[PDB]
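What follows is one structure encoded as structure tokens, with my remarks underneath.
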Number of protein chains: 2
Amino acid sequence: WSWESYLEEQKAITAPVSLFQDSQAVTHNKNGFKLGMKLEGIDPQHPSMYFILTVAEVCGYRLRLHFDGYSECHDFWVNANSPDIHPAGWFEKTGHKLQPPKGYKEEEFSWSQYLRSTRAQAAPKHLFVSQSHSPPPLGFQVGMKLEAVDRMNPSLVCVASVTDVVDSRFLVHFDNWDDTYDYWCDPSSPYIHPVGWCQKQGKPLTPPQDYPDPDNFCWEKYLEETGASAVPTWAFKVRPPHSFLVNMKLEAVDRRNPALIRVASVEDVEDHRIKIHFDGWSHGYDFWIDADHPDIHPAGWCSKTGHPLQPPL
Amino acid sequence: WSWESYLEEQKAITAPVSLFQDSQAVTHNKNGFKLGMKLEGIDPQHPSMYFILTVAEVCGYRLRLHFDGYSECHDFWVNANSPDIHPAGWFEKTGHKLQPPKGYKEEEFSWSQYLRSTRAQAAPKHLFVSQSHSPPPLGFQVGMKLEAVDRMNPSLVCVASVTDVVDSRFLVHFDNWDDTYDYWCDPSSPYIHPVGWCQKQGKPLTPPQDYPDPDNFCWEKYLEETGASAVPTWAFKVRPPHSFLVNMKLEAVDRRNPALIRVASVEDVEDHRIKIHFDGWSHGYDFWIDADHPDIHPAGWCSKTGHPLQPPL
């Protein structure tokens, strides 16, 4: 419809561009991904693992990725500036493991030969914002230890490790646990803390799954025993709370059908999260989201990138 | 819109004024609070903690308070007869710690310096129902122990302490937990019991958050490790059940948008609580509230105090 006339009739304002990360706001980059191009990327359900992916669909600045050899029911959407996708050949050049297409074996797979056999085009390197050609996030080296909130069970702060580093980001892993609980972040993340923070704050720390003698959990000796260092405290930066206010309007991907983006409103706020309401829909579909999530955008993003915008219902 | 005409097409009745506490019903007091006045008061999210607050908005007998130095996203509404706000200078005169405005440290803060520098007016003392000028409640002293219901998890009766006393109310704190679960009450609260109550009544007692041998928690041992005594059994004088009947109508603050007061109905009753239904709205919006809560009021309260009433729908 038009944002302009909507704002007049509702007597409302949009969340200003300045409130968003540059990466959530940028509209002027073209999407150079094309149908059938091949690449590598993380599995959103197993964020430590990398698979061969194909571009199955492009919509504006977004793309839908298919896991080669597997079912289309696993396909998922990302933005073209996603740091979670990488060019063909990246895994080998940066020390990562590639899970091959269904029916291959890790060491059976070669990009040269795969491309010959498929006659497919690898997505060109220059498309990717993350190629491990930037120097890491200061002070966060693989194997180092920290305390982290289990984003799945937010009342728990837990023994955790850095297991992956890529450009300005690193992977937080829970000791003795599935990669299912892992998550990517950067040194300003509000979900991470230096070794000792729990003790110094009052809260209990959850030790590694099936550790010997859990209440008697000692960090400086866990550390000596694992040949690990804790991430230095000077490394952990303070992300300031976001400045979104209740009733500001924006555009947000609909988690019920991620192909769609909708007119939305800020229904509530915490320091680092906002509660999203889709205008014209039930408050039952209202949901909490991290302010820095890739799937929230300023008003006009859809229009400038060429993605349909769902008007209010 | 009028109450009479509604009570007619609905063949319904309003909760009589006599069912309410004097403080919930009183309409003839003027709201003397004015924009920009400064005061002290508790953080509702952290009810043990005191901050400098400014009057941000007034609406009838209510006001919106702002935490000096912090974001407007934390502002909250109270009634002008709230006992959880106090005049400038009250913290120092009564033994309370004052969390200073965002940049400061406790001991750096002085009101005389602050008022000189801001050119602001402190809310006059005569406006405050609670300034610690009344006799402390009879039996309940700071440091004394008791058993208390966790209002956030009402199946649990837990080990607790009195940590603050102001006029006839005191602050119930759950040992070893932060203050987010704490609450203010008086000697007649149905949520508090003496040490020994759970054992005498056959109910399980929840020990302090990280108590070493929680299976062997014992009160007479805890009291000796902590040098404390129990609030005397005789001090607990529970209030009688309220007399609100299902279908009676009244006015209630909307929990999801606290600026608004709406037409309401009693959907269901317990001895000390009522279930509020907002007329014309989904029953999914229905909520349980203590009958003495400051944000329910007799029909006519909005009209008599100068606050808008939202009609049903």
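Chain A is numbered as in Swiss-Prot; the shown residues are, in order, 274-586.
For all residues, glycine too, the Cβ spot is worked out from N, Cα and C.
Straight from Swiss-Prot, the features:
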MUTAGEN   A:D316 to N  Does not affect binding to monomethylated and dimethylated peptides
MUTAGEN   A:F340 to A  Does not affect binding to monomethylated and dimethylated peptides
MUTAGEN   A:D423 to N  Strongly impairs binding to monomethylated and dimethylated peptides. Abolishes binding to p53/TP53 monomethylated at 'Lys-382'
MUTAGEN   A:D423 to A  Abolishes binding to monomethylated and dimethylated peptides
MUTAGEN   A:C431 to F or R  Strongly impairs binding to monomethylated and dimethylated peptides
MUTAGEN   A:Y454 to L  Abolishes binding to p53/TP53 monomethylated at 'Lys-382'
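A:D423 (mutagenesis position) sits 7 Å from A:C431 (mutagenesis position), taking the C-alpha atoms as the reference points. All chains included, 18 other C-beta atoms sit within 10 angstroms of the C-beta of A:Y454 (mutagenesis position). A:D316 (mutagenesis position) sits 13 Å from A:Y454 (mutagenesis position), taking the Cα positions as reference. Following the DSSP three-state reduction, the secondary structure of A:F340 (mutagenesis position) is strand. Classification of A:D316 (mutagenesis position) by DSSP places it within a strand. Over all protein chains present, the Cβ of A:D423 (mutagenesis position) has 18 other Cβ atoms lying within 10 Å. Sequence-distant contacts (6 or more apart, same chain, Cβ under 8 Å) of A:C431 (mutagenesis position) comprise A:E420, A:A421, A:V422, A:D423, A:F447, A:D448, A:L478, A:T479, A:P480. Minimal Cβ crowding within 10 Å, among the mutagenesis positions A:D316, A:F340, is found at A:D316. Reported as a whole number, the C-alpha separation between A:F340 (mutagenesis position) and A:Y454 (mutagenesis position) equals 21 Å.
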